[PDB]
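Colleague: First the structure, which I've put down as structure tokens, then a few questions once you've had a look.
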Amino acid sequence: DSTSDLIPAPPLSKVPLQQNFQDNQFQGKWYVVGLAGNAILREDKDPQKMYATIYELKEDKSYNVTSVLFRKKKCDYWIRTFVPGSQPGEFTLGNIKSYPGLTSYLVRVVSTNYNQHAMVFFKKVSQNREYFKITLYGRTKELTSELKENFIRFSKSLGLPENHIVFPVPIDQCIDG
Ligand SMILES: O=C(NCCCN(CCCCN(CCCNC(=O)c1cccc(=O)n1O)C(=O)c1cccc(=O)n1O)C(=O)c1cccc(=O)n1O)c1cccc(=O)n1O
Ligand SMILES: [Cl-]
Ligand SMILES: [Sm+3]
């Protein structure tokens, strides 16, 4: 039982796809340097900590995707599969049936230069609620003001105000491995 009110997901036509996406070059570790979405809310109290996400390309060209978070004084590891979707750089979540309430989960790589930064769009329908976010990934924990301004501009183009954009605080626990 619940009530919630969400900013509507944008149409996919507003979400670019990285041209000539290179699945091998996207592999390895990325830090989550920025997050924006309709369930992201900037909170001065308990600021969001940076986490890292590792993409490994499998034989069948799916990704094993592992996020590492520091929570309650320990490293917490979330492992899932991204299955290639309708075009290069687009994916859906593998094994959707295994996640209660989940009916769709879409990933689109918007832009990346592979060796410094990426922006990736996610849309999920869970218990019939449509959540979306944009993740700004960096190969390092810092990115330029330019890249952050680009991220903010892109987020706003998808109907997100500034208070639904956060920049997780760099940490050293867990994510330096
Ligand atoms: O709105 C979104 N995110 C902002 C709020 C995140 N959050 C607060 C943080 C929670 C902490 N965890 C989750 C870590 C564990 N994860 C999961 O066992 C998981 C299983 C199945 C689907 C799924 O999505 N998750 O996360 C992250 O920090 C984390 C890290 C890396 C990737 C990732 O996805 N998450 O969440 C939520 O509780 C939340 C609310 C609504 C939808 C949703 O998916 N999540 O995770 C969102 C929109 C569209 C796709 C999507 O995956 N997300 O998370
Ligand atoms: Cl992630
Ligand atoms: Sm999630």
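The residues of chain A that appear here are 22-198 by Swiss-Prot count, in order.
Looks like X-ray crystallography, 2.0 Å, at least that's what the header says.
Each residue, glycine too, has its Cβ placed from N, Cα and C.
Pulled these features from Swiss-Prot for this protein:
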- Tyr72, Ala73, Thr74, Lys145, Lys154, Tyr158: carboxymycobactin binding site (BINDING)
- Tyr126, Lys154: enterobactin binding site (BINDING)
- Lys145 to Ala: Strongly reduced affinity for catecholate-type ferric siderophores; when associated with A-154 (MUTAGEN)
- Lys154 to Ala: Strongly reduced affinity for catecholate-type ferric siderophores; when associated with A-145 (MUTAGEN)
Colleague: Quick check: of the binding-site residues listed here (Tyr72, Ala73, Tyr126), which one has the Cα closest to that of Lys154 (mutagenesis position)?
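Modeller: So, spelling it out, the nearest of the binding-site residues is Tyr126.
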Colleague: Including all protein chains shown, what's the count of other C-beta atoms within 10 A of the C-beta of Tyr126 (enterobactin binding site)?
Modeller: 20
Colleague: Mind giving me a neighbour count for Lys145 (mutagenesis position)? Other Cβ atoms within 10 Å of its Cβ, every protein chain shown.
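Modeller: Excluding its own Cβ, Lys145 (mutagenesis position) sees 21 Cβ atoms within 10 Å.
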Colleague: For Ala73 (carboxymycobactin binding site) and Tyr126 (enterobactin binding site), what Cα-Cα distance in Å is obtained after rounding to a whole number?
Modeller: 20
Colleague: Enumerate in sequence order the recorded positions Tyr72, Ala73, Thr74, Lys154, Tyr158 whose Cβ-atom distance to ligand 2 is under 6 angstroms.
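Modeller: By the Cβ criterion, which requires under 6 Å to ligand 2, the hits are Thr74.
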Colleague: Is any of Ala73, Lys154, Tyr158 (recorded positions) within Cβ reach of ligand 1, i.e. under 6 A, and which?
Modeller: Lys154
Colleague: From the Cα of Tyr126 (enterobactin binding site) across to the Cα of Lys145 (mutagenesis position), what is the distance in angstrom?
Modeller: 4
Colleague: For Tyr72 (carboxymycobactin binding site), which DSSP three-state class applies?
Modeller: coil
Colleague: Over all pairs in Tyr72, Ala73, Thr74, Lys145, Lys154, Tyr158, the listed carboxymycobactin binding residues, work out the largest Cα-Cα distance in Å.
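Modeller: So the maximum pairwise Cα distance among the carboxymycobactin binders is 20 Å.
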Colleague: In sequence order, which residues at least six apart in the same chain have a CB under 8 Å from the CB of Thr74 (carboxymycobactin binding site)?
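Modeller: Expected: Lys50, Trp51, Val53, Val86, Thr87, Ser88, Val89, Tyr158.
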Colleague: Could you round the CA separation between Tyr126 (enterobactin binding site) and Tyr72 (carboxymycobactin binding site) to a whole angstrom and send it over?
Modeller: 21
Colleague: Report, as a single number, how many Cβ atoms besides its own are within 10 Å of the Cβ of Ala73 (carboxymycobactin binding site).
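Modeller: Step by step: centre on the Cβ of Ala73 (carboxymycobactin binding site), count other Cβ atoms within 10 Å, giving 21.
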Colleague: List, in sequence order, the same-chain residues at least six positions removed whose CB sits under 8 Å from that of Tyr72 (carboxymycobactin binding site)?
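Modeller: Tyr72 (carboxymycobactin binding site) has long-range Cβ partners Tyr52, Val53, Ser88, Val89, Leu90, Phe91, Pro189, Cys195, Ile196.
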Colleague: With every protein chain in view, what's the tally of Cβ atoms within 10 Å of the Cβ of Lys154 (mutagenesis position), excluding that atom itself?
Modeller: 19
